[PDB]
Amino acid sequence: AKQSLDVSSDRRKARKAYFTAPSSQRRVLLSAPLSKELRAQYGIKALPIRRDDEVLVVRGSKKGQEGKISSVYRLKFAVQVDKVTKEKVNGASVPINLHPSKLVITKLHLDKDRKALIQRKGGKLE
Amino acid sequence: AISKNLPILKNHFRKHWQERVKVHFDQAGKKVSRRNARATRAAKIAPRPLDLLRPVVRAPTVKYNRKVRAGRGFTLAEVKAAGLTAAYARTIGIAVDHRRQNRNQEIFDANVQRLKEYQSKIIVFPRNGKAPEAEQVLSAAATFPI
Amino acid sequence: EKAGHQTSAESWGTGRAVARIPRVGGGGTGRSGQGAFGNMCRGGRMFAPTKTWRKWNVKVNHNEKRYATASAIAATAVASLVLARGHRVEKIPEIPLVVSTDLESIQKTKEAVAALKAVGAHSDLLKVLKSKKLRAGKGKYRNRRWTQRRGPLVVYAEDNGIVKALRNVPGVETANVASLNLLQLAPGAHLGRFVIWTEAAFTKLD
Amino acid sequence: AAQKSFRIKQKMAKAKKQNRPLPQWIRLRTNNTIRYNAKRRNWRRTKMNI
RNA sequence: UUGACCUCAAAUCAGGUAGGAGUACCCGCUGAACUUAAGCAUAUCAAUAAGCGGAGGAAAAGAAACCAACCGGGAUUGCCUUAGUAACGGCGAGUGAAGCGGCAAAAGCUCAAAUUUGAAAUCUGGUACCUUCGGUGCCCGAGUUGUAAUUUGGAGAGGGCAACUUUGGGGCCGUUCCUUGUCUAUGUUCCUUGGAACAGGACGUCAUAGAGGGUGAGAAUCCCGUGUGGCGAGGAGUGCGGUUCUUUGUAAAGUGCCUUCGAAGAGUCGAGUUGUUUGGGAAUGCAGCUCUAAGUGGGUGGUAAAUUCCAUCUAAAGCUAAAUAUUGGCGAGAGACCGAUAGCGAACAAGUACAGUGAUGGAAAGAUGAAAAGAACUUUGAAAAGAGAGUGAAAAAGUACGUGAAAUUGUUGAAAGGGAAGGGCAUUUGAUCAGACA
RNA sequence: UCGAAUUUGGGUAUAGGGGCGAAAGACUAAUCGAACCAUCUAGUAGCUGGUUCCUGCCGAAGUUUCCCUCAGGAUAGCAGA
RNA sequence: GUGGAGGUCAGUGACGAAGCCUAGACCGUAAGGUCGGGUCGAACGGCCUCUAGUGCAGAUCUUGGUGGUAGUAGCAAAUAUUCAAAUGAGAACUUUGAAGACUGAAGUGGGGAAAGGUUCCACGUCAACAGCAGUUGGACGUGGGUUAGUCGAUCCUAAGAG
RNA sequence: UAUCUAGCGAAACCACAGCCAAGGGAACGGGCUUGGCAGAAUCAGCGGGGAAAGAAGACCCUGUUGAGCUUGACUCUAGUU
RNA sequence: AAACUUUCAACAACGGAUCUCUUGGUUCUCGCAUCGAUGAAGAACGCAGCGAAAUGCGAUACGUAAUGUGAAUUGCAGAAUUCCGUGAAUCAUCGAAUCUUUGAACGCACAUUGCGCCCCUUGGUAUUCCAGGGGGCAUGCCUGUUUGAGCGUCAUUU
Ligand SMILES: [Mg+2]
Ligand SMILES: [Mg+2]
Ligand SMILES: [Mg+2]
Ligand SMILES: [Mg+2]
Ligand SMILES: [Mg+2]
Ligand SMILES: [Mg+2]
Ligand SMILES: [Mg+2]
Ligand SMILES: [Mg+2]
Ligand SMILES: [Mg+2]
Ligand SMILES: [Mg+2]
Ligand SMILES: [Mg+2]
Ligand SMILES: [Mg+2]
Ligand SMILES: [Mg+2]
Ligand SMILES: [Mg+2]
Ligand SMILES: [Mg+2]
Ligand SMILES: [Mg+2]
Ligand SMILES: [Mg+2]
Ligand SMILES: [Mg+2]
Ligand SMILES: [Mg+2]
Ligand SMILES: [Mg+2]
Ligand SMILES: [Mg+2]
Ligand SMILES: [Mg+2]
Ligand SMILES: [Mg+2]
Ligand SMILES: [Mg+2]
Ligand SMILES: [Mg+2]
Ligand SMILES: [Mg+2]
Ligand SMILES: [Mg+2]
Ligand SMILES: [Mg+2]
Ligand SMILES: [Mg+2]
Ligand SMILES: [Mg+2]
Ligand SMILES: [Mg+2]
Ligand SMILES: [Mg+2]
Ligand SMILES: [Mg+2]
Ligand SMILES: [Mg+2]
Ligand SMILES: [Mg+2]
Ligand SMILES: [Mg+2]
Ligand SMILES: [Mg+2]
Ligand SMILES: [Mg+2]
Ligand SMILES: [Mg+2]
Ligand SMILES: [Mg+2]
Ligand SMILES: [Mg+2]
Ligand SMILES: [Mg+2]
Ligand SMILES: [Mg+2]
Ligand SMILES: [Mg+2]
Ligand SMILES: [Mg+2]
Ligand SMILES: [Mg+2]
Ligand SMILES: [Mg+2]
Ligand SMILES: [Mg+2]
Ligand SMILES: [Mg+2]
Ligand SMILES: [Mg+2]
Ligand SMILES: [Mg+2]
Ligand SMILES: [Mg+2]
Ligand SMILES: [Mg+2]
Ligand SMILES: [Mg+2]
Ligand SMILES: [Mg+2]
Ligand SMILES: [Mg+2]
Ligand SMILES: [Mg+2]
Ligand SMILES: [Mg+2]
Ligand SMILES: [Mg+2]
Ligand SMILES: [Mg+2]
Ligand SMILES: [Mg+2]
Ligand SMILES: [Mg+2]
Ligand SMILES: [Mg+2]
Ligand SMILES: [Mg+2]
Ligand SMILES: [Mg+2]
Ligand SMILES: [Mg+2]
Ligand SMILES: [Mg+2]
Ligand SMILES: [Mg+2]
Ligand SMILES: [Mg+2]
Ligand SMILES: [Mg+2]
Ligand SMILES: [Mg+2]
Ligand SMILES: [Mg+2]
Ligand SMILES: [Mg+2]
Ligand SMILES: [Mg+2]
Ligand SMILES: [Mg+2]
Ligand SMILES: [Mg+2]
Ligand SMILES: [Mg+2]
Ligand SMILES: [Mg+2]
Ligand SMILES: [Mg+2]
Ligand SMILES: [Mg+2]
Ligand SMILES: [Mg+2]
Ligand SMILES: [Mg+2]
Ligand SMILES: [Mg+2]
Ligand SMILES: [Mg+2]
Ligand SMILES: [Mg+2]
Ligand SMILES: [Mg+2]
Ligand SMILES: [Mg+2]
Ligand SMILES: [Mg+2]
Ligand SMILES: [Mg+2]
Ligand SMILES: [Mg+2]
Ligand SMILES: [Mg+2]
Ligand SMILES: [Mg+2]
Ligand SMILES: [Mg+2]
Ligand SMILES: [Mg+2]
Ligand SMILES: [Mg+2]
Ligand SMILES: [Mg+2]
Ligand SMILES: [Mg+2]
Ligand SMILES: [Mg+2]
Ligand SMILES: [Mg+2]
Ligand SMILES: [Mg+2]
Ligand SMILES: [Mg+2]
Ligand SMILES: [Mg+2]
Ligand SMILES: [Mg+2]
Ligand SMILES: [Mg+2]
Ligand SMILES: [Mg+2]
Ligand SMILES: [Mg+2]
Ligand SMILES: [Mg+2]
Ligand SMILES: [Mg+2]
Ligand SMILES: [Mg+2]
Ligand SMILES: [Mg+2]
Ligand SMILES: [Mg+2]
Ligand SMILES: [Mg+2]
Ligand SMILES: [Mg+2]
Ligand SMILES: [Mg+2]
Ligand SMILES: [Mg+2]
Ligand SMILES: [Mg+2]
Ligand SMILES: [Mg+2]
Ligand SMILES: [Mg+2]
Ligand SMILES: [Mg+2]
Ligand SMILES: [Mg+2]
Ligand SMILES: [Mg+2]
Ligand SMILES: [Mg+2]
Ligand SMILES: [Mg+2]
Ligand SMILES: [Mg+2]
Ligand SMILES: [Mg+2]
Ligand SMILES: [Mg+2]
Ligand SMILES: [Mg+2]
Ligand SMILES: [Mg+2]
Ligand SMILES: [Mg+2]
Ligand SMILES: [Mg+2]
Ligand SMILES: [Mg+2]
Ligand SMILES: [Mg+2]
Ligand SMILES: [Mg+2]
Ligand SMILES: [Mg+2]
Ligand SMILES: [Mg+2]
Ligand SMILES: [Mg+2]
Ligand SMILES: [Mg+2]
Ligand SMILES: [Mg+2]
Ligand SMILES: [Mg+2]
Ligand SMILES: [Mg+2]
Ligand SMILES: [Mg+2]
Ligand SMILES: [Mg+2]
Ligand SMILES: [Mg+2]
Ligand SMILES: [Mg+2]
Ligand SMILES: [Mg+2]
Ligand SMILES: [Mg+2]
Ligand SMILES: [Mg+2]
Ligand SMILES: [Mg+2]
Ligand SMILES: [Mg+2]
Ligand SMILES: [Mg+2]
Ligand SMILES: [Mg+2]
Ligand SMILES: [Mg+2]
Ligand SMILES: [Mg+2]
Ligand SMILES: [Mg+2]
Ligand SMILES: [Mg+2]
Ligand SMILES: [Mg+2]
Ligand SMILES: [Mg+2]
Ligand SMILES: [Mg+2]
Ligand SMILES: [Mg+2]
Ligand SMILES: [Mg+2]
Ligand SMILES: [Mg+2]
Ligand SMILES: [Mg+2]
Ligand SMILES: [Mg+2]
Ligand SMILES: [Mg+2]
Ligand SMILES: [Mg+2]
Ligand SMILES: [Mg+2]
Ligand SMILES: [Mg+2]
Ligand SMILES: [Mg+2]
Ligand SMILES: [Mg+2]
Ligand SMILES: [Mg+2]
Ligand SMILES: [Mg+2]
Ligand SMILES: [Mg+2]
Ligand SMILES: [Mg+2]
Ligand SMILES: [Mg+2]
Ligand SMILES: [Mg+2]
Ligand SMILES: [Mg+2]
Ligand SMILES: [Mg+2]
Ligand SMILES: [Mg+2]
Ligand SMILES: [Mg+2]
Ligand SMILES: [Mg+2]
Ligand SMILES: [Mg+2]
Ligand SMILES: [Mg+2]
Ligand SMILES: [Mg+2]
Ligand SMILES: [Mg+2]
Ligand SMILES: [Mg+2]
Ligand SMILES: [Mg+2]
Ligand SMILES: [Mg+2]
Ligand SMILES: [Mg+2]
Ligand SMILES: [Mg+2]
Ligand SMILES: [Mg+2]
Ligand SMILES: [Mg+2]
Ligand SMILES: [Mg+2]
Ligand SMILES: [Mg+2]
Ligand SMILES: [Mg+2]
Ligand SMILES: [Mg+2]
Ligand SMILES: [Mg+2]
Ligand SMILES: [Mg+2]
Ligand SMILES: [Mg+2]
Ligand SMILES: [Mg+2]
Ligand SMILES: [Mg+2]
Ligand SMILES: [Mg+2]
Ligand SMILES: [Mg+2]
Ligand SMILES: [Mg+2]
Ligand SMILES: [Mg+2]
Ligand SMILES: [Mg+2]
Ligand SMILES: [Mg+2]
Ligand SMILES: [Mg+2]
Ligand SMILES: [Mg+2]
Ligand SMILES: [Mg+2]
Ligand SMILES: [Mg+2]
Ligand SMILES: [Mg+2]
Ligand SMILES: [Mg+2]
Ligand SMILES: [Mg+2]
Ligand SMILES: [Mg+2]
Ligand SMILES: [Mg+2]
Ligand SMILES: [Mg+2]
């Protein structure tokens, strides 16, 4: 139940905000949940995906697969795992587009900032 | 366009009236806005009480002189007789009317006693600093009904 | 109000083998020549276009109003009307359903639901939930997307956390005796809302 | 015409430069939506009116 | 001869201000006709549209030359009402206010006319320094053809007498207000259908969070958010809460009594006439021309005049918040609203493309799929393409792309037809089908 | 008709109750007994045309009177409820 | 019978909603209602109420789409064409050579003003266009190209503007 | 030219349509009634008919509809005296 | 009997109705007060490694400076030194700048990339001519500064 006078339940206002969201906003929209292990490891539930993270597809056809995020394709609202790809007729390979909400994070890529973030949310780390 | 046994009506709609229709859609709006406006004035105004002291007054004409009714301000005579000056009575939340004249003793004693009871039932904080928080009674009209 | 009328379109008069609506003037665009203004023309003004000074609200006599809500309260007893209204109430102690005043002071949702269940509301809370449907109409994309049933009405005397504990459970509505609203006492003008009266509230009724 | 002002020769220059087909690479962009050049002009079909 | 004064000039003189835009709402000017009157000229539309000048966040109005006639009221604005009334009106058609009462908001004042005359006490500019929205010193200049203090009708001023009572200007930190940043619950466990589970079943958890959107199909618990709170950042500012430094002062103000006074706006008020306007009627406002006052005067008192009274304000100079307005602008929350021939003309490279000498006119046009996975390769072909293949859940989705009606068309099948066709009741024949037996 | 009251380019002036007219109401951008553009404007229309589902019950008038009335109104009458 | 709104049936649905098709079935006097099958792909209905931008054959109705007409009218002004080679998938129409003709310097020749604005030139090239065609083009694609003390403008004045 | 061919390919118009005689009928029917009759599918011509097509009759009347123009028609007006 | 015409159906055409969609429209309400000579609004021409347009910008040209984020951008190429970092980004924010030709539009004109004047400076043997660089010159009005005009007019000279 919305209660502030500055949230809008308007379904049109929302969809516009999502599709027209700027790159910086999509980073946080493209959040993946950490894996069971990593969650008790960091006291933290999920994190904005980033490139050299390690991930396991826990939904869809590529259920079970895993790999490193090759590129975050913020434009496409889609993340690409280099290891999860299509071959074509002409043999050629092509990335599949994956969504962070259907992935799980297994090994983080830690920055000075990536840590301070985990601590900003109230986590612990190794 | 005259027919049947109907009362002759006078519906003045021959100018471009549809141009000047005022629907008070903002009726609930402006009440919410008026309530908030007073809740801010209340808080700006320290423990002072939103309104000023109004006098008794006998309503004009042969139709309303039975009733008595809050007037504008207290006349220079009543203010003096009740023992204070015009200039100061204003800073004490008392409304003074330089225009009203006193011709009726009854009303006169009435308002001078109205000023006594007002003075006796307020407290005027010092100019210094202290500001001994004493919580606002909100009207004054309600406090000293007519 | 300016819709349909953003044209300087004239009739062509008769004598041109073509019907005599106003028509767009000029050339080079294929709008040029098309019927205009008319309520039967593509692009025209509509017939008797809607206006904001339509009567929206309605005056009901204050007293007729009370009679209505009084009556709506009266029938929150009468087991049959409540059943006939939806409202799975076969397994409740009695009607009216008066509950301990300790209900008004419950702060936490899970503890609230758990008592509602304890006193018999279980089946009705389940009617909602098992009933949420995608609204059939175009309303479904006009901020009226889902749909559901109406749960019990919990009437309190003093709000001490109860209104916040229940707010987020589907279908349950809370109300303060001194108020009381015909729209909840009789949703969609059917009588017999399942009401759980706190005891404090029950006595204040009188 | 055949001995013009710079203002006119300039307008024609900007004209020329708009008379080109679509740069085909655009057709490939994500969410691309432009199919052909819909403002293409031709000297013997639509005169530019100075 | 030299120095002023008055009035008038010039500078690429020192510093500034005006234009233009926009215009929803606001202050003015100007100003129709369609229309209504079943004709029409007065009237009406309308003191409206078009035209012109000027402002603001509001504008304007505003501290009574007011309303009244009462036991009187007491700036303005606005609502509810007064009232479709008083009144105006080829008294036709039509028109049409105000006082009182309730309410919203409230707030009050300052010039002119005075001898500072034992001291122009006042002020722009330059300049140096400073604690720079400003202060100080100094110097030009303004100003006596009057710049300050004092006073504003409610008063008030000069005398004389008698007593009390009261304060100014800074720092600095908060709060307040404005802009902002970040963080803050709970399943992705099993089974089934599926290309995809976000679907049904099973077992759970959170809930001051089951608003909403995203994600391969209806997702509280997958993601972002929501709820509740927490931690910050940058501003503004004298509202007020704290503090703290200067004492501004031989300063300024309030009140009682006695005495003398008591200045109060002119080509204006007013009057004639003309025109316009108004419900305003022997004339409601406004303007033009002519006439033009007074001081126990002047104005008003909704029927002209003469006389006598009475009531009531104080014009011809001025400022001022709120309640009020708002089809514009900036930012937000919404809807028993429209759903691509609808809704704004425009959901799209739409005020586009196109037309016109120009003023102007002004369209059409959304949807493959979860994903291009947008068809490798073979074969026939000059090519486009066809045929295989291949992708896909599906090509009964192939960038002619969701569904894909109708008119209309090709093919196939059946049937009828000697100047139309189609229809009614009825039955033969052919085709086709329900139900009921038990 | 064809050496001039000749033909013609460019520039320039005249603008809508106005222009220009060796005069035809001619010409004034395919527009002229009053140009084009927008707006007042959804101008008015006693006249013309159209006015969208089913069934059930009842069921007319073209006559009276007055009308600048005679292709229209009011009035009574007939009709339904 | 339709669009939307309150209530309810814990209604239907990706194991196929809505829609569309169907000289198949059934209910109603009728407006209509129900079902089967096929196509289809994400929503939708019954009942009590509420609500209106709520029902079409017509309006020389609005917008869009489509016929009969009909392979029809027609593609006849400007004297006119022909033989071969080359190219090309393809040649009445391109290119070359040969012939026959025309305009007949008051030009169908050689330049310019106004107007266009790249049509000029080259290379490539035929989906549309050039009312037969096309290998050609003023088409399409891709490039190149306009050199000034003396040629113009710029300066002057004209009617006139201001 | 038409006409036959190859390529290219419109428009008007269209309630449904297309054989007559008489009758009656809104007083000149393709349809209705009674007769005559009546056989696929077609090409070139043709101007009898389709009261053919082309424009909501310019004539004529009606409308309490206009407008250009005139005048001792009503009512005014710039100007002028 | 074909053909042809007609009717029904299946499959294929034509056409885009229907159903379901919706970053749009429409209406209501709340909050707020900010264009311009410090050159606005509007116009023109330009600007990317590969752009015609839309959007954005101005020869510093899909951007420069700053600040927050904390690793993209992505149609292709690309740089690679930018990933425990004064640091990715077609990011957000925006307080600093650049801001052609114009426009109230201001040296004059303007169907002209037309024609003057002044100052500083540089080169050409140059205060004077030519060329490059910089900075300037519209109108009305107010206050003041300076320089003036008039038997308008006061005094003061010998
Ligand atoms: Mg929050
Ligand atoms: Mg966030
Ligand atoms: Mg986070
Ligand atoms: Mg991206
Ligand atoms: Mg995705
Ligand atoms: Mg009657
Ligand atoms: Mg009215
Ligand atoms: Mg009218
Ligand atoms: Mg409003
Ligand atoms: Mg309000
Ligand atoms: Mg108040
Ligand atoms: Mg009294
Ligand atoms: Mg009274
Ligand atoms: Mg204090
Ligand atoms: Mg309108
Ligand atoms: Mg119009
Ligand atoms: Mg026609
Ligand atoms: Mg139309
Ligand atoms: Mg419309
Ligand atoms: Mg209408
Ligand atoms: Mg009632
Ligand atoms: Mg709980
Ligand atoms: Mg659930
Ligand atoms: Mg439902
Ligand atoms: Mg709906
Ligand atoms: Mg729907
Ligand atoms: Mg529907
Ligand atoms: Mg030339
Ligand atoms: Mg043009
Ligand atoms: Mg031109
Ligand atoms: Mg100067
Ligand atoms: Mg202006
Ligand atoms: Mg104006
Ligand atoms: Mg007028
Ligand atoms: Mg009108
Ligand atoms: Mg009338
Ligand atoms: Mg009339
Ligand atoms: Mg009439
Ligand atoms: Mg008339
Ligand atoms: Mg009227
Ligand atoms: Mg008038
Ligand atoms: Mg009006
Ligand atoms: Mg106007
Ligand atoms: Mg203001
Ligand atoms: Mg402003
Ligand atoms: Mg205000
Ligand atoms: Mg006064
Ligand atoms: Mg008053
Ligand atoms: Mg009356
Ligand atoms: Mg009347
Ligand atoms: Mg009036
Ligand atoms: Mg009125
Ligand atoms: Mg009152
Ligand atoms: Mg004040
Ligand atoms: Mg004093
Ligand atoms: Mg003074
Ligand atoms: Mg599964
Ligand atoms: Mg979904
Ligand atoms: Mg979805
Ligand atoms: Mg659903
Ligand atoms: Mg969701
Ligand atoms: Mg949900
Ligand atoms: Mg939840
Ligand atoms: Mg949630
Ligand atoms: Mg969550
Ligand atoms: Mg800031
Ligand atoms: Mg006065
Ligand atoms: Mg006179
Ligand atoms: Mg006037
Ligand atoms: Mg009178
Ligand atoms: Mg008058
Ligand atoms: Mg008097
Ligand atoms: Mg008198
Ligand atoms: Mg009085
Ligand atoms: Mg003043
Ligand atoms: Mg004022
Ligand atoms: Mg608005
Ligand atoms: Mg709201
Ligand atoms: Mg909104
Ligand atoms: Mg549209
Ligand atoms: Mg349509
Ligand atoms: Mg509609
Ligand atoms: Mg349109
Ligand atoms: Mg869209
Ligand atoms: Mg568009
Ligand atoms: Mg335009
Ligand atoms: Mg355009
Ligand atoms: Mg187009
Ligand atoms: Mg689709
Ligand atoms: Mg489509
Ligand atoms: Mg898709
Ligand atoms: Mg798609
Ligand atoms: Mg193969
Ligand atoms: Mg094969
Ligand atoms: Mg194939
Ligand atoms: Mg499937
Ligand atoms: Mg399918
Ligand atoms: Mg296929
Ligand atoms: Mg499909
Ligand atoms: Mg394809
Ligand atoms: Mg399709
Ligand atoms: Mg025959
Ligand atoms: Mg039969
Ligand atoms: Mg049996
Ligand atoms: Mg005239
Ligand atoms: Mg005229
Ligand atoms: Mg004139
Ligand atoms: Mg024309
Ligand atoms: Mg005229
Ligand atoms: Mg023209
Ligand atoms: Mg109409
Ligand atoms: Mg008539
Ligand atoms: Mg008529
Ligand atoms: Mg009936
Ligand atoms: Mg009968
Ligand atoms: Mg008469
Ligand atoms: Mg008559
Ligand atoms: Mg008739
Ligand atoms: Mg009668
Ligand atoms: Mg009867
Ligand atoms: Mg419905
Ligand atoms: Mg469908
Ligand atoms: Mg079928
Ligand atoms: Mg069938
Ligand atoms: Mg059946
Ligand atoms: Mg049937
Ligand atoms: Mg049945
Ligand atoms: Mg079926
Ligand atoms: Mg089926
Ligand atoms: Mg289906
Ligand atoms: Mg779908
Ligand atoms: Mg339902
Ligand atoms: Mg109903
Ligand atoms: Mg309708
Ligand atoms: Mg019909
Ligand atoms: Mg029908
Ligand atoms: Mg329809
Ligand atoms: Mg139809
Ligand atoms: Mg029809
Ligand atoms: Mg009909
Ligand atoms: Mg039709
Ligand atoms: Mg046809
Ligand atoms: Mg052919
Ligand atoms: Mg032929
Ligand atoms: Mg011919
Ligand atoms: Mg020939
Ligand atoms: Mg010859
Ligand atoms: Mg050969
Ligand atoms: Mg030939
Ligand atoms: Mg030969
Ligand atoms: Mg030869
Ligand atoms: Mg010859
Ligand atoms: Mg010659
Ligand atoms: Mg010759
Ligand atoms: Mg020649
Ligand atoms: Mg040449
Ligand atoms: Mg050209
Ligand atoms: Mg050349
Ligand atoms: Mg060539
Ligand atoms: Mg071809
Ligand atoms: Mg061509
Ligand atoms: Mg051709
Ligand atoms: Mg061809
Ligand atoms: Mg080319
Ligand atoms: Mg080129
Ligand atoms: Mg020369
Ligand atoms: Mg020159
Ligand atoms: Mg002049
Ligand atoms: Mg022939
Ligand atoms: Mg032959
Ligand atoms: Mg042929
Ligand atoms: Mg041929
Ligand atoms: Mg032709
Ligand atoms: Mg045709
Ligand atoms: Mg018919
Ligand atoms: Mg027929
Ligand atoms: Mg016959
Ligand atoms: Mg016979
Ligand atoms: Mg006969
Ligand atoms: Mg006939
Ligand atoms: Mg016979
Ligand atoms: Mg034959
Ligand atoms: Mg024949
Ligand atoms: Mg004939
Ligand atoms: Mg014919
Ligand atoms: Mg005619
Ligand atoms: Mg007509
Ligand atoms: Mg006339
Ligand atoms: Mg005429
Ligand atoms: Mg006469
Ligand atoms: Mg005469
Ligand atoms: Mg045989
Ligand atoms: Mg059928
Ligand atoms: Mg379509
Ligand atoms: Mg639709
Ligand atoms: Mg969708
Ligand atoms: Mg909306
Ligand atoms: Mg709101
Ligand atoms: Mg570009
Ligand atoms: Mg871009
Ligand atoms: Mg920028
Ligand atoms: Mg780039
Ligand atoms: Mg690096
Ligand atoms: Mg940094
Ligand atoms: Mg940065
Ligand atoms: Mg950015
Ligand atoms: Mg620069
Ligand atoms: Mg800029
Ligand atoms: Mg100039
Ligand atoms: Mg220049
Ligand atoms: Mg010049
Ligand atoms: Mg030098
Ligand atoms: Mg030298
Ligand atoms: Mg320069
Ligand atoms: Mg001066
Ligand atoms: Mg001087």
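We number chain C the same way Swiss-Prot does; the residues here are 54-259, in that order.
From the backbone N, Cα and C atoms, a Cβ is placed for every residue, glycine too.
Counted within 10 Å of its Cβ, the other Cβ atoms near C:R95 (mutagenesis position) come to 8, all protein chains included. Recorded in Swiss-Prot as a mutagenesis result, C:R95 to E carries the remark: Leads to a slower growth at higher temperatures but allows RPL4 assembly into the 60S subunit; when associated with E-98.
Here the residue is the original one, while Swiss-Prot reports the published mutagenesis C:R98 to E with the comment Leads to a slower growth at higher temperatures but allows RPL4 assembly into the 60S subunit; when associated with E-95. Mapped onto three states, the DSSP output places C:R98 (mutagenesis position) in coil. Its Cβ taken as reference, C:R98 (mutagenesis position) is surrounded by 17 other Cβ atoms within 10 Å in the chains shown.
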